[PDB]
Amino acid sequence: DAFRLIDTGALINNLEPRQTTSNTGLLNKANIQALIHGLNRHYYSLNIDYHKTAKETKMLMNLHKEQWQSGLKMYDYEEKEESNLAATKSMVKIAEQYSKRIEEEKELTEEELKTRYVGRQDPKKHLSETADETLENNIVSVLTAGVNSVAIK
Amino acid sequence: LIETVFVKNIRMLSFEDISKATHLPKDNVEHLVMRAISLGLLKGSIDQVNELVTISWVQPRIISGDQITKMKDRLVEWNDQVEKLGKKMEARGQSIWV
Amino acid sequence: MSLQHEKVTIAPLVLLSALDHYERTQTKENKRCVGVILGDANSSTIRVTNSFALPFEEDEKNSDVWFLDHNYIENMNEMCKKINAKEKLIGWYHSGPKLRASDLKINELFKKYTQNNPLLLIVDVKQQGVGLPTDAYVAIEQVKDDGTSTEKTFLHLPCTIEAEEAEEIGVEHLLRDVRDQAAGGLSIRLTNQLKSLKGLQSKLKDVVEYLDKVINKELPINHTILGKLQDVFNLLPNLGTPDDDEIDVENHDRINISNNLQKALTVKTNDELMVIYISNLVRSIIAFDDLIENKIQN
Amino acid sequence: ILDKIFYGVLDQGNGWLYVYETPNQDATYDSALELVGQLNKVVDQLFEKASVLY
């Protein structure tokens, strides 16, 4: 935060209202007691803005061409199998709790059901999440593998 | 042996091909090529059943004006390929990249 | 000197300083700004922390004629040592873009100050090359063959940015862009696959025209380039090889696994179909009962 | 061969022994059979659940 002196004089002579014209004011509620008393009786706070040119933005924004050169390099392909394999096993263990969950689950009152069939830590959610991660990844993996091969020869 | 394999696009030569290149019988060629591996002239594998010598390394030899042309020709082929791929994949997925 | 120079990491702060400084000294009409770069050195990572302009003049009429102020370099050293002592004088940035042979001559004055080969940090100010806004080059002295005199020349090294912790954290609050690359979701990297191919294609064509220029416009033959291209033809996969057959098997497996994942997502989407129906079924009864009860009450 | 320490083939129609020391095919397909296995039961269950509409 930014500050600027408000005199002792201002406080006595009821000149604080003059001081806050054409402003929206900024209060920092946190930190009180003393500290806050001093703050209120010493300075005035106002918003802080960050200005930059768009030549600066472009620099900030910039990376490199070796950024994309790396993005054409391919991992060892056994490790990729490892991940595809693993996901399938991963999802087996959570498909049992999901299987259990939907056996009945018709009983009246939602709040009760959340404890009974473990709707917290939702197995449906957790299954879709793992499937979807592995899936976007394996579309990039097959794509990259083919692109490199056709490109080069 | 080192000059011939380079200039052809293939980087495998039959004992049959080498025999004409070196203008010496295929009996002498098999003995000669083995030594090339020992020296480190060429390094690679000898298959007498497929009648090939497969190189995987071409040892630095000084390049000259002519040879520059042969390289230019191979890279021409390569540039046209990247272009064909890129035009193809732009049209495809056009709707949704982002 | 030290040959340790492997990477040059460049704070986002140095770049901001150099732009600002270029425009506040109002060096224009390819008037070069030359300023000092401070940081650590004689390390594998050179950590480039900061820069400050030095007084500087460059005359367009003849490029031999320039001023640089010796005393300013000196004054700054005791100030910068107090501020942060890990800083050392390490060389100079050039506004660039052009790589001059006036830089051999400027390097020799910086070579008096420095304990390393003078680091030349070409911070492009126009930012035309979006990628590579930085080139790094280190002065070497090496035996030039063909019975020619020893030459002092500029060998490229990785100028690639890494950033310090303190700088980085503020920068990240400012931006929210998907940048050149973030490797975000599927959408982001899918863009990347097209762009990256296009990167390569650009790179590749230039190598083709460089070879024409050797034999048409008589550049002195840079044999280094030719060496690299031999390694490209030789370590080039050969087609018809049974390795290619293996590749196809790996492809077959992953495309299958995609198919099984696609089906499992069907089971998830299908569950949502029923649950929403269940809810609708109860609600029909809730709304019917409103109507009958409003009639009875009235 | 039945025990399985060299697993190869004997030719009665000639007289050669071929040796194969090739252990085992894809884990990938195997674990994929398990995932499909669970899913078959699961859909029937859901369908059971989904019969309040009927």
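Swiss-Prot numbering applies to chain A: residues 154-306, in that order.
Per the header of the entry, the method used was electron microscopy, 7.8 Å.
Positions of Cβ are set from backbone N, Cα and C atoms, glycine also.
According to DSSP, A:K208 (variant position) is assigned to a helical segment. Cβ contacts within 10 Å of A:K208 (variant position), excluding its own Cβ and spanning all protein chains shown: 12. In Swiss-Prot, a natural variant is listed as A:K208 to Q, annotated with the note In strain: NRRL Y-53.
Here the residue is the original one, but Swiss-Prot notes a natural variant at this spot, A:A239 to T: In strain: NRRL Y-53. Proximity of A:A239 (variant position) to non-local residues of its own chain (separation of 6 or more, Cβ distance below 8 Å) is seen for none. When secondary structure is read from DSSP and collapsed to three states, A:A239 (variant position) falls in the helix class.
Among the natural variants in Swiss-Prot is A:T262 to S, noted as: In strain: NRRL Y-53. In the shown protein chains, 8 other C-beta atoms lie within 10 A of the C-beta of A:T262 (variant position).
Rounded to a whole number, the distance between the Cα atoms of A:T262 (variant position) and A:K208 (variant position) is 59 Å. Checking the variant positions A:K208, A:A239, A:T262 against chain C with a Cβ-Cβ cut-off under 8 Å leaves A:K208, in sequence order.
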